[PDB]
Amino acid sequence: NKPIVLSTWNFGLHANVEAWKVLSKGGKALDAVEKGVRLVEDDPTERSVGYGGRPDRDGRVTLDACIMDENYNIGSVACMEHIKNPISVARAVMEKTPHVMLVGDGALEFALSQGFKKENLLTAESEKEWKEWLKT
Amino acid sequence: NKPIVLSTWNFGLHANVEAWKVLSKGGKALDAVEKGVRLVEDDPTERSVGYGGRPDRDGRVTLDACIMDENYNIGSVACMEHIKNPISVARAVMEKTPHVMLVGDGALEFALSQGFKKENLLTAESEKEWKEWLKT
Amino acid sequence: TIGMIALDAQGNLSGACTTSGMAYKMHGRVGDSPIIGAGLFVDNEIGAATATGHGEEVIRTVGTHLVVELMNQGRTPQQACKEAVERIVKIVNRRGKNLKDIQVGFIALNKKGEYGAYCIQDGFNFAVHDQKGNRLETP
Amino acid sequence: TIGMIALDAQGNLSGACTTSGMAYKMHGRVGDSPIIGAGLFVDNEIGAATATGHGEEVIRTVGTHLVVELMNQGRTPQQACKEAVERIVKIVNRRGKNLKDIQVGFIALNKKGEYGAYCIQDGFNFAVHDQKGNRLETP
């Protein structure tokens, strides 16, 4: 039974449609899973991944991601701020460096050297809610 | 065959003597492995661990460590600067937070809130060698 | 967090995992999503799996590497996910923790295009899209 | 890097792993030493293992979790370390790499106080200290 994609939670249904655009045309699983999750990182209303993501307690939106292909090539970024698409920066760690995981400032520094630019990932909604949590 | 300690590389012998001071007295394996590796973090001569460690390409000394006890309690810090003893900060992550891994600035921020001292971990020797590598 | 794994028309596996983490977490906190034996593991000879649940607990059990080795040992994706979660429950019990406070779940896929999923607690769903179309199933 | 694992007189296992990492690494690079399935894994019902070698390669194979599951499947510490490394060698050949460019090794301990170690390349040593004394052995 191939191609076939599985993803977590309800946003995974809509993510699965983007991934299937690659898979149904006989494309690589790697490009498919990357396209699939990017949809959710891109969505401001998807508050648990990328751009809509709720911040840490100090109000900084830090993102974590990793990717792994069919032949043990892997890439990860963790606690990276300002890059809406951590899965692609992770993909670039994998394909473009001798390393496999970059975290914090160094992850952003690498992202920017690869042409990703800084965006504001804290939506007004998430700043509002963080400031409600700060009272509670 | 207990107690028994194993550590990596030839410097593991001297580390093993510190760990054995705990173990021979019927001390906890957890305190023993922590005492054991701290010796090496403390030694500016052991330039692959802690103080004296060779820096990243921009000259920053960044340390990584994790600890795990007999009942799945774990603690990690990664890419942390300025704290001579990352294994104890990792131990504090384990015993003192609801989390299991802190990286970058947040790891140092936590270390300092737990009373750890901020130190300069780059030895003159390692700055010298980094500046030789920068030419080559 | 969204975790995604796939088998393409060549029969190759790959996966991706992405999150903003625990809301209002300590600064610099990292969960299971960028850790290879924990949030995501893929072996194109056996299968792939991604995790859901509390990040800390998935790190602690290296759950997704466990799921893929159980498929290696001869479990289907469904059996691997279930057996993985059942070991994790025994560990939560060994640590004297209340199971209601812990949630860990996995979705898994093997080379044949067989899939499965299982969780400690109810309330998780996952989407499956093969040639029978896109559907949301419940572990 | 120094990795250390121990069994105390109560018969409990624990371990620690610490490094400054690869010299002149990219900023923010982390290897296997802070990662639980990779640089260090301990299960008190089974055994413990710590890794040596190229951080990237240990992350990629979740090596130390593999060693402890192989001990869980009846291998002695020595057999677990060897079988783990032998799987890793088969993977770097699937990646078309040269083995001389790869180094991954493990030291392992089980609940009985039995220990073992194995590596891809020669040149690694590890220290063992039990009641008979302290000694540097070679995998």
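Chain C is numbered as in Swiss-Prot; the shown residues are, in order, 197-335.
Structure determined by X-ray crystallography, 2.2 Å.
Every residue gets a Cβ built from N, Cα and C, even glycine.
The active site, nucleophile annotation in Swiss-Prot covers C:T197. Within the same chain, residues at least 6 positions away in sequence whose Cβ sits under 8 Å from that of C:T197 (mutagenesis position) are C:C213, C:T214, C:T215, C:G217, C:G227, C:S229, C:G235, C:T248.
Long-range Cβ neighbours of C:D228 (substrate binding site) (same chain, at least 6 residues apart, Cβ-Cβ under 8 Å): C:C213, C:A234, C:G235, C:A247, C:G251, C:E252, C:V254, C:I255, C:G259. Under the DSSP three-state reduction, C:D228 (substrate binding site) is assigned to coil, being neither helix nor strand. Per Swiss-Prot, substrate binding site is recorded for C:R225, C:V226, C:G227, C:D228, C:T248, C:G249, C:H250, C:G251.
According to Swiss-Prot, the mutagenesis experiment C:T197 to C carries this note: Strongly reduced enzyme activity. Annotation note: C:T197 (mutagenesis position) sits in a coil segment as assigned by DSSP.
Counting only same-chain residues six or more apart in sequence, the Cβ atoms lying under 8 angstroms from the Cβ of C:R225 (substrate binding site) belong to C:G217, C:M218. Counting Cβ atoms from all protein chains shown, C:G249 (substrate binding site) has 24 others lying within 10 Å of its own Cβ.
Contact annotation for chain B: of the listed recorded positions (C:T197, C:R225, C:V226, C:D228, C:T248, C:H250), C:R225, C:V226 place their CB atoms under 8 A from a CB atom of that chain. In the three-state DSSP classification, C:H250 (substrate binding site) falls within coil.
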